[PDB]
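S.K.: Dropping the structure in here first, questions after.
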Amino acid sequence: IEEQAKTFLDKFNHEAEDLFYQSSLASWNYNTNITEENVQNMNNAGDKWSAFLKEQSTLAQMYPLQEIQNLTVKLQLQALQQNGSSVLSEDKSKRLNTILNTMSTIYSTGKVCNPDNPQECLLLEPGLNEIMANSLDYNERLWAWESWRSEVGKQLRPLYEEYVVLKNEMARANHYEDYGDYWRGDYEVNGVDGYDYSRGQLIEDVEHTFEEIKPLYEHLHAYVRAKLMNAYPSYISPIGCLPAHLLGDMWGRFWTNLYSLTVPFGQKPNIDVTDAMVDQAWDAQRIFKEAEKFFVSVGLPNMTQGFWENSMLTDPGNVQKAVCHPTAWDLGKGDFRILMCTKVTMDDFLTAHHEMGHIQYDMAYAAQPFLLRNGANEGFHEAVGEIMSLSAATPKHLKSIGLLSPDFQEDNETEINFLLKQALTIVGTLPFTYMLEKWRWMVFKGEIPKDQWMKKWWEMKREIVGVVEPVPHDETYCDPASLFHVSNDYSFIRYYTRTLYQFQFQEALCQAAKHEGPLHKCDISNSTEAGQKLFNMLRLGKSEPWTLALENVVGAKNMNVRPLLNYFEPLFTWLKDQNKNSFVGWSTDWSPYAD
Amino acid sequence: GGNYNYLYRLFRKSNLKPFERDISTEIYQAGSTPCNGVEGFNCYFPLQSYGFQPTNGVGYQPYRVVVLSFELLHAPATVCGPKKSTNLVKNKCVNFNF
Ligand SMILES: *[C@@H]1O[C@H](CO)[C@@H](O[C@@H]2O[C@H](CO)[C@@H](O)[C@H](O)[C@H]2NC(C)=O)[C@H](O)[C@H]1NC(C)=O
Ligand SMILES: *[C@@H]1O[C@H](CO)[C@@H](O[C@@H]2O[C@H](CO)[C@@H](O)[C@H](O)[C@H]2NC(C)=O)[C@H](O)[C@H]1NC(C)=O
Ligand SMILES: *[C@@H]1O[C@H](CO)[C@@H](O[C@@H]2O[C@H](CO)[C@@H](O)[C@H](O)[C@H]2NC(C)=O)[C@H](O)[C@H]1NC(C)=O
Ligand SMILES: *[C@@H]1O[C@H](CO)[C@@H](O[C@@H]2O[C@H](CO)[C@@H](O)[C@H](O)[C@H]2NC(C)=O)[C@H](O)[C@H]1NC(C)=O
Ligand SMILES: *[C@@H]1O[C@H](CO)[C@@H](O[C@@H]2O[C@H](CO)[C@@H](O)[C@H](O)[C@H]2NC(C)=O)[C@H](O)[C@H]1NC(C)=O
Ligand SMILES: *[C@@H]1O[C@H](CO)[C@@H](O)[C@H](O)[C@H]1NC(C)=O
């Protein structure tokens, strides 16, 4: 009966909140002060949380799921009843964890040695990522691109084939058709009177939104190709694809390292307020106190006053071994801490606004039950953090926060320099993200057999992304598995939808703050009505369907690409005038070796 | 490490009458199945403990409460406020209260 499930969850909601607390408090003491008497302090305290949750999970199947009427207590029950693994045979369950540990340690400890000196050998993160991000030598970028895929990616090919079979068995025992349908279960919504969403409906909404970005991406692809021919003459065709090893990093995920070759007006400095911070003696604490004044300006609460003692805003005065990585912690019981090692720079002035945005999202849904204290889907949590960073990087906000000469002149040449640096990171990553999840979805359902994995991968690079390989690759390579998110078992569609939600939030908040100009000049400071539009979504958590959360801000029930294109229309107008003598589009027949 | 000595009751058959008190420790029975003094599904111990810890956000830290309740049965009198006294002005037509 349904009233027994309510009494089940309230014993759960008070044993979990304490056991999650000290399992996360011990993870704080390891992260900010590393010993090994802290790693053993967090492994036993971490396993008491994991052993407790599988005990309550096997108690949750005593209650049926379709004999429930209240939507909230049904949502908590389905998130706890989830079997996930453990549906496999107990010798297949230990084979799967052996593969996931072997693929993870090949990616982090794989070395590449030089053919002129076999005694010097580079790892990926120090040394191989620096070549792909800084070099202008064609022959050295071609060496680092091919040798990472032929010496490390060939080890992951027999391991990734066994990984697909075991993950499809686990997904079909949980009544999905494949493992790709298991990943799309985040966006599913069942029976809330007009807000429903199918797991197959996500596939059409991604492909419908993508064919409206292809006019903008084609003009960006044509402008970068014309600028890369001056940097690498006799290597690039003026009507063809771009070679895969000249894109700024190892995989071509972000084009953000191509800015020094593709800058529109290099005689205008892109605005940088780092010298005005060290001329006014701003400490470590000023960067967060101006960040807290931004959020109280819009109508959001202060920091919790436990935030100021418990947090560790710099690396300590001790030479203290403590993972230095910006992050926002939500230990529980209303205890919010930020861990970062901040330097006096406009870079960490902006990520301070980003990391505080995770905190203000966390402080808002802290009145829901324990199992609904996440973002409404996997994409909302990063998207609310980046609309705080866009509004703080504007020169309108910088001159009113005291950091820009009240006699500063923004010209139309510097807005093109700023918008093109945004499009190399935002627009340049959208066909990469769409192509990769489309390839992984077709591998799991079996539309691509294993004798055509690397054949269909490079046909989709030339057609969707416009990127050609420099050396042909047969079915002994596995080039997707040489990325971190593929070999470490992570979903990748959250980076596509976060980019679309980010400009839907920003365009909906700037109509409430009564903006008049272009969308990229907007700032939501001093408003109250925009914050009330934002706070009505922030407090929902997972208690409502995410389509119901979007109408509280945007006014629509689906993700939309038209606010993303309105942000880049000053660039799209300027790009169509720079490509009057160029060719827009590419040919899938040209190759850098096929002459 | 958590002060686990401060408990509260989280299951009862029926809400309390005003100023009523209940220190029993019988195993609660949520479902219809009888409990027979042992724990299990739908048979819960009725007391939980605040695990208080010094690094808790406000609203999670312990507050001490005192409830004063003045009652007036039907006696002849009892405790009350204090009494203020001024100075005695000797020699002058005065308005006095002794
Ligand atoms: C890292 O934290 C641990 C524990 O928080 C520190 O180790 C000991 O902590 C106790 C407190 O319970 C002290 O009485 C001991 O003196 C600490 N050990 C030592 C060797 O000092 C540890 O000190 C912290 N790390 C550093 C570098 O201070
Ligand atoms: C079941 O649904 C009802 C409404 O559909 C929820 O009722 C609300 O409960 C809160 C506190 O529990 C009250 O403050 C509200 O006034 C109630 N609303 C109404 C309309 O009466 C109820 O909370 C849900 N059950 C659970 C366990 O959350
Ligand atoms: C979870 O996996 C189990 C198999 O281990 C599935 O079958 C359940 O088996 C248990 C006994 O171990 C029964 O109590 C359940 O009734 C069975 N399933 C149900 C509730 O029909 C079970 O179907 C899986 N649960 C999910 C999430 O589908
Ligand atoms: C920035 O604004 C100036 C001012 O309008 C633009 O200069 C004009 O450019 C057009 C097209 O080349 C000419 O027909 C006008 O005669 C120019 N104006 C003047 C006063 O000379 C300039 O092109 C703009 N730059 C960008 C990048 O948009
Ligand atoms: C936006 O908010 C800021 C912060 O309160 C306002 O800045 C104040 O501006 C006045 C006059 O411009 C100064 O006298 C104050 O010293 C400023 N305050 C601070 C804390 O620096 C700003 O005026 C607001 N914008 C509008 C349009 O009202
Ligand atoms: C936030 O804190 C400041 C001082 O730190 C205070 O003046 C302000 O009133 C606080 N905000 C609210 C809503 O009380």
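Following Swiss-Prot, chain B residues are numbered 446-543, in order.
Note: Cβ is positioned from N, Cα and C throughout, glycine not excepted.
One mutagenesis experiment named in Swiss-Prot is B:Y453 to F, and its note says Decreased HLA binding to NF9 epitope. Increased binding affinity to human ACE2. According to Swiss-Prot, the experimentally introduced change B:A475 to V is described as follows: Increased resistance to neutralizing antibodies. In Swiss-Prot, a mutagenesis experiment is listed as B:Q493 to N, annotated with the note Reduced host ACE2-binding affinity in vitro. Swiss-Prot documents B:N501 to Y as a published mutagenesis change and attaches the note Increased binding affinity to human ACE2. Under natural variants, Swiss-Prot gives B:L452 to R with this note: In strain: Delta/B.1.617.2, Epsilon/B.1.427/B.1.429, Kappa/B.1.617.1, Lambda/C.37, 19B/501Y, Omicron/BA.4, Omicron/BA.5, Omicron/BQ.1.1; Contributes to cellular immunity evasion and increases infectivity. For the natural variant B:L452 to Q, Swiss-Prot gives this note: In strain: Omicron/BA.2.12.1. The structure shown keeps the original residue. Natural sequence variation is annotated in Swiss-Prot for B:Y453 to F, with the remark: In strain: B.1.1.298. What Swiss-Prot says about the natural variant B:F456 to L is this: In strain: Omicron/EG.5.1. For the natural variant B:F490 to S, the note given by Swiss-Prot reads: In strain: Lambda/C.37, Omicron/BQ.1.1, Omicron/XBB.1.5, Omicron/EG.5.1.
In terms of burial and nearby residues, how do these features look in this structure?
M.R.: On its own chain, B:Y453 (mutagenesis position) has B:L492, B:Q493, B:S494, B:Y495 as residues at least 6 apart in sequence with a Cβ closer than 8 Å to its own Cβ. Secondary structure at B:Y453 (mutagenesis position), as computed by DSSP, is strand.
Cβ environment of B:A475 (mutagenesis position): B:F456, B:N487, B:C488, B:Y489 lie under 8 Å away, each six or more residues apart in the same chain. According to its DSSP assignment, B:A475 (mutagenesis position) is coil.
For the recorded site, B:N501 (mutagenesis position), the DSSP three-state label reads coil.
Note: B:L452 (variant position) has non-local neighbours B:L492, B:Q493, B:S494, B:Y495, i.e. same-chain residues 6+ apart with C-beta under 8 A of its own C-beta.
Its own atom aside, the Cβ of B:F456 (variant position) has 16 Cβ atoms within 10 angstroms in the protein chains shown.
Sequence-distant contacts (6 or more apart, same chain, Cβ under 8 Å) of B:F490 (variant position) comprise B:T470, B:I472, B:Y473, B:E484.
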S.K.: Go through the recorded positions B:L452, B:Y453, B:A475, B:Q493, B:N501 for me and flag any whose C-beta is under 8 angstroms from a C-beta on chain A.
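M.R.: Cβ contacts with A, in sequence order: B:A475, B:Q493, B:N501.
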S.K.: Which of the listed mutagenesis positions (B:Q493, B:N501) has the least company, meaning the fewest other Cβ atoms within 10 Å of its Cβ?
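M.R.: Each of the mutagenesis positions B:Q493, B:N501 was scored; lowest Cβ tally within 10 Å is B:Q493.
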